[PDB]
Amino acid sequence: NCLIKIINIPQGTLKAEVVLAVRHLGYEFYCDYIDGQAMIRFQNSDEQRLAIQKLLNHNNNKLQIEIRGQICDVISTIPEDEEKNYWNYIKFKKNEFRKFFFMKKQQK
RNA sequence: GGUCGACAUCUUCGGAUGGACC
RNA sequence: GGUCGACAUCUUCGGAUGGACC
Ligand SMILES: [K+]
C-alpha cells in the first residue's frame, strides 16, 4: 500500500542522493537506507500508487529509478515477513523517539 | 542618516541540543 | 488531551530571495 523498495543502489551512495531522486516524484515520504537498499513509505497509499506508475518503464514492464547515473530496480511487492519486520522496526524507532523526551524529564 | 561581500527571510546535507506544534 | 523515528531550537560551509537592522 505505502511501501516501495529501491535495490542495487551503487556503493558509497549517500542518503541525500537517494532522497533527492525520490523527491522528483513529488510526494512526501520517509526513507531508510541500509545495505545498498532503501525502503520508502509514502504518507498515503494512493500517492504510492501514483508513484509506481511514474517509475514504471513501459519498455521492460518493470519499476526503475535513476541514481548517480545508474538504473535501480524498485520493488512494489514486499515479502510478508520483510514488511512485518519492517513495521516493528518503525514502531521501535517511533517509541524510541518518545522515550527520549520522557527520560529527559526524569533527569530533573 | 548610519551599519550590512560580516544584513535579513526561507532552505539541502552535516554537527550540537530538548522538548516542539495544535 | 492530540499529533510529532514525518515536532523544533542553535550552528559551520553552501543555495534561493530582497532589502534587513539602529
Ligand atoms: K521508511
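Following Swiss-Prot, chain A shows residues 378-412, 460-532, kept in their order.
The deposited model was determined using X-ray crystallography, 2.6 Å.
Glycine is no exception: its Cβ is also placed from the backbone N, Cα and C atoms.
Among the mutagenesis entries in Swiss-Prot is A:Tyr407 to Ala, noted as: Decreased binding to TER RNA stem-loop IV. DSSP assigns A:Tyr407 (mutagenesis position) to a strand in the three-state reduction. Around A:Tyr407 (mutagenesis position), a 10 Å sphere centred on its CB holds 13 further CB atoms from the protein chains shown.
Among the sequence features in Swiss-Prot, the mutagenesis site A:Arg465 to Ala is noted as follows: Decreased binding to TER RNA stem-loop IV. Note: A:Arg465 (mutagenesis position) has non-local neighbours A:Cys379, A:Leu380, A:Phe406, A:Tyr407, A:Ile514, i.e. same-chain residues 6+ apart with C-beta under 8 A of its own C-beta.
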